[PDB]
Each structure stands twice: as C-alpha cells, then as structure tokens.
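Colleague: Take this structure first; my questions come after.
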Amino acid sequence: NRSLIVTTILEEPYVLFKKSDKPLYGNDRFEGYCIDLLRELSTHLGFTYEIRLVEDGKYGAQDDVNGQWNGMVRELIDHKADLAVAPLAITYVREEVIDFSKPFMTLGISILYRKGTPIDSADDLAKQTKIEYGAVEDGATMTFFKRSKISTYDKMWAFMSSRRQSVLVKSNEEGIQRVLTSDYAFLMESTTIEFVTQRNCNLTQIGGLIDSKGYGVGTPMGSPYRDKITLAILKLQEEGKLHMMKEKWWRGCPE
Amino acid sequence: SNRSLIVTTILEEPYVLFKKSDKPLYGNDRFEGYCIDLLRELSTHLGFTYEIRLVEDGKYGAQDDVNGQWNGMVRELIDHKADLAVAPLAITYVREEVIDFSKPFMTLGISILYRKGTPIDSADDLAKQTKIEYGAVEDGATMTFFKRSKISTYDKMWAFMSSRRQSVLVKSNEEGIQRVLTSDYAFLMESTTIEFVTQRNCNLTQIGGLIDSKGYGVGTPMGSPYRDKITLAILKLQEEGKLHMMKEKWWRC
Ligand SMILES: N[C@@H](CCC(=O)O)C(=O)O
Ligand SMILES: N[C@@H](CCC(=O)O)C(=O)O
Ligand SMILES: [Cl-]
Ligand SMILES: [Cl-]
Ligand code: NA
Ligand code: NA
Ligand code: NA
Ligand code: NA
C-alpha cells in the first residue's frame, strides 16, 4: 500500500538528524521521541511512510491580512502530507482547519531564563522592558499571545510585536541562544524547557505553566487516520510505552 | 425549539454535587460543581438546552468479561440513553473503542491515597505486602487499568484486588476515602481527586507519583457530531483561561 507522507520539523529531542560520518538517506536520517512514536504508529496501524521536513520550516500560523496558513498546518490543509508527527500543539485555531489525534504529551507555555534573578512570573516580565522576551515566530506560543485578552499577556504581545525583528525567533534553538547570550527570557513549551534545563545548568524555568495544552498528530480535516492514531496513542499510553519513550529522550545538574 | 440533550453524569465532589439547601430544588437547579459549570459553558457556546440525569446504575463504566456488555455512563451512551456524559470520565483505549470522547478538559493520573506517617512510598511497596489492603472504585477506569495491565507490579496488585474484591473494590470515591480513614487501607484514586481530598483532610496524603497519564473528556455516542464541536469549545475555554479558573473555584492543609 501507499506510504504515508509525514511532515515534521527539526526540534530536539523530538526530531533530530542522526549523527554519523556516512551519509544517511531517507527515513534513516532521523531519530527522536517523535520518530520512535511514528515507528510505533506504523507497526500498530500497518502503514509505511516517508518523512519530509516542512519546506518553510514553520509549525504554522494564520496570516492576519490574507488569511493563509503556513508551516505543517498548511501542508495538511493542502493535502501535501498525510500526517504531521512533531511536537505540534493542539489549539483551537488549528483544530478549526486540521484534525488532531488526542494528545501524546501534555505541557504548557512557561518561561526559560537565567538563574539567580528576582523574575518569578510573566507579570514580572510584562511590567518592564530591560529584559527582553519573545517566542518562536508562527508557532502556538506566539499565537497564544497574539490572541490573548488577558491583560498581562496582551501587554506582552504588544511588546513582542513592537520588537518582533529582534525578539521573535525562528526556532527554539535560536531562542535558547538568545537566553544564553543576552538579557532575554524565552516563552517556551514546558516539555522543551525540561529538556533544556537538564542540559544547561545555568538556566531555569520561571514560574509555572501559563496554559495547558497537548501535542497531537496532525491530519487533514476528515482523515480516517485521526481516530485510529488516537486509539494507538491511548494503547501506547496504557502499556507505559510513552513514558518510556519520554525517559529515553529526556535522559543532570548539581543542586 | 430543539430537543434538550440528555446529559448523564454521576455524583463526585467537586465535579458534580447536589447543592445544599433547605427548600427542595428541581431539575437542573439541583446540581453544582466543576462539571456543571463546564456543561453550562458548553450549552451557551454550542446553543443547546439540556436535562441532567444521574447515571441509573451509579457506575462510570466497564466491560463484563463473560458477556462483553458495558455498564455505567459508557453503556448509556452506547445505547443512546444519553446524548452526552459530562463527568470526570476518563478517556481510555477500551472506552474510545465503543464511545467517542472530546479532547480532554483536565489531565490526571492514577495515584495512591493513604494516611500520613508511613514508609510506603510507591505502588511497588504496596504490591510487595498484604497487611495494608488496597483497592479502587468498582467498574471505573482505575480498576480497568489494573485488570488489563501487564506490568509486573500492577498485575500483582490486580491479583490481590480481584481476590479481595468484595472488601477492597468500593462503589464510590467517597466509600474509598472512608475505608482509608477507618482501616489499614490505601486507595488507588485519580490525582485530581486526591488533590481535592488532601486539601480537606490533613490526615491524608498522596503516596508516590502518577502511575499513568490520562484525561477527562466529554463522552458522546460513537459517531456523534457533538464530539468535535465540544472539543473546539473546550480548546477555546482553555485558551481563554476559563478551565483553570473553574478548577481554582472548585479546588479552592
Ligand atoms: N510546538 C509549537 C512551537 C513552539 C512554540 O510555539 O513554543 C507549535 O506547535 O507551534
Ligand atoms: N473517573 C473514573 C472513576 C474513578 C476511578 O476509576 O478512579 C472513571 O472515569 O471511570
Ligand atoms: Cl505512557
Ligand atoms: Cl478527538
Ligand atoms: Na526547526
Ligand atoms: Na479539527
Ligand atoms: Na471513539
Ligand atoms: Na501509621
């Protein structure tokens, strides 16, 4: 049967290129939590697949002037991919246009920053400008701020938008580098913060979770794979396989 | 006017309770709690009216291993005796095979409720002994997790619970709490509910961490068009901060 086209994006420890001296080809190039998830889905549901990195390098957001989506979300809308297997947040605006499986991981937006400071919350960032802050451009965190009616988050969006050329970044890796090299706090998903802080002992999460969301496998609207993948996820959960996969990929610091 | 939706639910504090009052209350006005607030928001957002009915058999729902039939709220949905189940109803593999669920409105996991002052630190410590009894709600998701599990510690625990089921499987979380308070018994309980109970009784504690991860969702019969509509409403409520506000209201040692 036809191999499913799977769109994804590079994001440690979910999706990475394998390190090797020999060139690698096709699906053999990739590893990570989401790649292990994809393999399990493929065995349980009985499909073959071809992994393709999203052409525009984006997760996906809607253009405020012309209304078009980009990123992996757009690839699904346009039926250029069968599945998006990635750390792809399930959100209201996305669920209006694509389908998602139920979540394989739960998380929330939080703050990555340096240690040893009096900053304890989003409110503390919002009320000042000396410490800059931002998010990945055209992802779910950005969109949460852009849409929020909550006073603190609306104030933060106004700042991000004003300073966007500097404070909105194209990847989590770029955001981490800004935290490490400038007076900057990065609004980042908590799952990824846990990974980063385990490996960067001078960085920490600031405050708690700002929201609650899950990552799900994306499908075009109406796809029969959506509910089948939900069932496989729920079975993998029940068996303890997702927890084992998280422990494998998240693997510390003195304290 | 459109037919009012029949909403099955179950009494479970602080999700669904009878309001305290001296005058008798009628109809929907009888009920309050997190899930009642959720239902009200869903009805306003999706434009339906409803009638709340407590599940007739008093159960969440499990499948009988001999005759293959479901019970509880799950069975009421299968049989189209209710349009929705709005309750702390766990989304599970075996249930999703036979009913549909919205995406989760709250996440949780199984954990352990026990009295303070103990060296017992985990499910492994419980499984290795028999002086302290342990159990779960009969015909709910926790019981089913143990009954199905192939993980050595949990399979051992199920063998004990099954052997002693007339004593250690209980009919409600409230009965489980009373057993913890009145005997040497540890209760396998969902974490959200433990959080509520331990804030109210400072002699009790959670033991260990979460054994699994799951969500509560609104149940619908398989194929229902309300499922995806309710998912969207829940995602919008999330994004506005209303679910966290509802949790703070009802969970407010
Ligand atoms: N996981 C996000 C990207 C990262 C972020 O927005 O923080 C998404 O699905 O858009
Ligand atoms: N919330 C559970 C009942 C309680 C439990 O099993 O711990 C259910 O949906 O079955
Ligand atoms: Cl798991
Ligand atoms: Cl769903
Ligand atoms: Na990337
Ligand atoms: Na959708
Ligand atoms: Na289902
Ligand atoms: Na004791």
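Numbering starts at 1 and runs along the chain as displayed.
Backbone N, Cα and C define each Cβ position, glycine as well.
Here Swiss-Prot flags A:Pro87, A:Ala89, A:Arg94, A:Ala140, A:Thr141, A:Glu189 as L-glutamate binding site, drawing on experimental evidence. A:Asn202 to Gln (Swiss-Prot position 751) appears in Swiss-Prot as a mutagenesis experiment; the accompanying note says: Loss of glycosylation.
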Colleague: Other residues near the L-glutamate site, CB within 8 A of the CB centroid of A:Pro87, A:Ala89, A:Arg94, A:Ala140, A:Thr141, A:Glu189?
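Modeller: My list of surrounding residues reads A:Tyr59, A:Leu88, A:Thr91, A:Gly139, A:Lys213, A:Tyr215.
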Colleague: From the recorded positions listed here (A:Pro87, A:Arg94, A:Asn202), select those whose CB sits under 6 A from an atom of ligand 1.
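Modeller: Checked recorded positions vs ligand 1; flagged A:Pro87.
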Colleague: Rounded to the nearest whole Å, what distance do the 2 unmodelled residues have to cover between the Cα atoms of A:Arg251 and A:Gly252?
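Modeller: End-to-end across the missing region, Cα to Cα: 8 Å.
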Colleague: For A:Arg94 (L-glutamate binding site) and A:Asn202 (mutagenesis position), what Cα-Cα distance in Å is obtained after rounding to a whole number?
Modeller: 35
Colleague: Can you tell me how many other Cβ atoms are located within 10 Å of the Cβ belonging to A:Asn202 (mutagenesis position)?
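Modeller: A:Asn202 (mutagenesis position): 11 neighbouring Cβ atoms within 10 Å.
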Colleague: Please give the maximum pairwise Cα distance, in Å and rounded to a whole number, for the L-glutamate-binding set A:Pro87, A:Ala89, A:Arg94, A:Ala140, A:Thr141, A:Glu189.
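Modeller: Max span of the L-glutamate binding residues, Cα based, is 17 Å.
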Colleague: How many other Cβ atoms are found within 10 Å of the Cβ atom of A:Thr141 (L-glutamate binding site), counting all protein chains shown?
Modeller: 25
Colleague: Can you tell me how many other Cβ atoms are located within 10 Å of the Cβ belonging to A:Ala89 (L-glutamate binding site)?
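Modeller: So the Cβ neighbour count for A:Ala89 (L-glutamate binding site) comes to 26.
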Colleague: Could you state the whole-number distance in Å separating the C-alpha atoms of A:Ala89 (L-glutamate binding site) and A:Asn202 (mutagenesis position)?
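Modeller: Cα to Cα, A:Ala89 (L-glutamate binding site) and A:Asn202 (mutagenesis position) are separated by 27 Å.
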Colleague: To the nearest whole angstrom, state the Cα distance for the pair A:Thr141 (L-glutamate binding site) and A:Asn202 (mutagenesis position).
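Modeller: Per the Cα atoms, A:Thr141 (L-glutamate binding site) and A:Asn202 (mutagenesis position) stand 23 Å apart.
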Colleague: C-alpha of A:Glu189 (L-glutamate binding site) to C-alpha of A:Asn202 (mutagenesis position): distance in Å?
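Modeller: Per the Cα atoms, A:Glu189 (L-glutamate binding site) and A:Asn202 (mutagenesis position) stand 18 Å apart.
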Colleague: On the three-state reduction of DSSP, what should I expect for A:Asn202 (mutagenesis position)?
Modeller: coil
